[PDB]
Amino acid sequence: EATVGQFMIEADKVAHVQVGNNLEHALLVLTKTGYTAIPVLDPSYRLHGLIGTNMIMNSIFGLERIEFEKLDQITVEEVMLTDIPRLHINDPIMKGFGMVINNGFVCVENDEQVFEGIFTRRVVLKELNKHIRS
Amino acid sequence: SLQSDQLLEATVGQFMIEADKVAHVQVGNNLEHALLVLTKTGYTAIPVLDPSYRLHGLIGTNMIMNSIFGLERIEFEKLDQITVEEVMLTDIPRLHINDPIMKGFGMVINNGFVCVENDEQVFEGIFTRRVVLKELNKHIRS
Ligand SMILES: Nc1ncnc2c1ncn2[C@@H]1O[C@H](COP(=O)(O)O)[C@@H](O)[C@H]1O
Ligand SMILES: Nc1ncnc2c1ncn2[C@@H]1O[C@H](COP(=O)(O)O)[C@@H](O)[C@H]1O
Ligand SMILES: [Cl-]
């Protein structure tokens, strides 16, 4: 029937950061793109975790103030969420639907564990609204 | 406790997260306060109310960062200086508590959550993508 890969946002459309970048870079990309959380990839386009604005803010809470000057001394890999669900391009759409109940999006990878895209709540809701309306 | 054949006669208010459970800020709070609420709760954007509990807009971390990103430094002094009113988004989606639930369903395609209000724009709660996905999960399974 319908698969995750047929509805995901394809990897070339996905904003991300690379392993090794610092949090100033990651916060700048998040702020310019407007996204709340985005994938962390490596040169091989393998997925290592997710980095989000609230993770970043929590990592610079100092004894007395929010220590924005610390952002360029922290790498994204020290802060990124690594325990995340993963889908396969060929997984049934209903499996993706289940996984976005508790996740705003889930990353999709292929047989080689290369990042292929993201499966988001929006794309599920759009397809569900269509089905429910008809 | 509704059956599937009852779902579309339901209203937004019957499935919203009630205002007493919703973190919000005031138009006259400063950005440091809003940023602390956004960060402590982990929320991406939160409602902005006035002292009479009327809904005026949304404020999110991205908005605050776009306000304090300076040329050569993050201008953190501004968090104390600027109010939520100056930075918040005011052209926001709104649902009425008595709106048909299909209106809510459509509006969360584009929005992670939609604020719910009573008459006179009094804030009542929020209607989120997860509420929709969770309820649909129940009914699509059967
Ligand atoms: N093209 C994209 N690249 C990276 N992340 C995205 C993209 N589209 C959506 N997202 C993520 O999914 C969230 C929800 O987006 P939206 O579906 O527009 O409400 C964003 O805030 C990001 O965390
Ligand atoms: N109880 C709440 N108070 C204020 N905002 C909320 C609340 N619950 C959810 N949100 C908003 O909805 C987003 C997604 O919530 P969740 O569905 O809990 O991931 C959060 O990041 C907030 O923007
Ligand atoms: Cl969402």
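Here Swiss-Prot sets the residue numbers for chain A, with the shown residues being 11-144 in order.
Determined by X-ray crystallography, 1.6 Å, according to the entry header.
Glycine too: its Cβ is placed from the backbone N, Cα and C atoms.
Annotated domain 'CBS' per Swiss-Prot: A:18-78, in sequence order.
A:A47 (3',3'-c-di-AMP binding site) falls within a strand when secondary structure is assigned with DSSP. Here Swiss-Prot flags A:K23, A:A25, A:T46, A:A47, A:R131 as 3',3'-c-di-AMP binding site, drawing on experimental evidence.
Annotation of the mutagenesis experiment A:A25 to G in Swiss-Prot: Binds c-di-AMP, but interaction with RelA is weakened and not affected by c-di-AMP; when associated with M-132. A:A25 (mutagenesis position) carries neither a helix nor a strand DSSP state and counts as coil. Taking a C-beta cut-off of under 8 Å and a sequence gap of six or more, A:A25 (mutagenesis position) has these contacts in its own chain: A:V39, A:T43, A:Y45, A:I48.
Secondary structure at A:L38 (mutagenesis position), taken from DSSP and collapsed to helix, strand or coil, is helix. Record note (Swiss-Prot), mutagenesis A:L38 to F: Binds c-di-AMP. Abolishes the ability to bind RelA. Is still able to bind PYC, but cannot activate it. The unchanged residue is displayed.
In the three-state DSSP reading, A:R132 (mutagenesis position) counts as helix. In the shown protein chains, 18 other C-beta atoms lie within 10 A of the C-beta of A:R132 (mutagenesis position). Quoted from Swiss-Prot, the note attached to the mutagenesis of A:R132 to M states: Binds c-di-AMP, but interaction with RelA is weakened and not affected by c-di-AMP; when associated with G-25.
With respect to ligand 3, the recorded positions A:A25, A:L38, A:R131, A:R132 contribute A:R131 as residues with a C-beta closer than 6 angstroms to one of its atoms, given in sequence order. Same-chain residues at least 6 positions away in sequence with a Cβ under 8 Å from that of A:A47 (3',3'-c-di-AMP binding site) are, in sequence order, A:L40, A:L60, A:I61, A:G62, A:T63, A:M65, A:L91, A:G114, A:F115. With a threshold of 8 Å between Cβ atoms, the recorded positions A:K23, A:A25, A:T46, A:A47, A:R131, A:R132 that neighbour chain B are A:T46, A:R131, A:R132. Its Cβ placed at the centre, A:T46 (3',3'-c-di-AMP binding site) has 21 other Cβ atoms within 10 Å.
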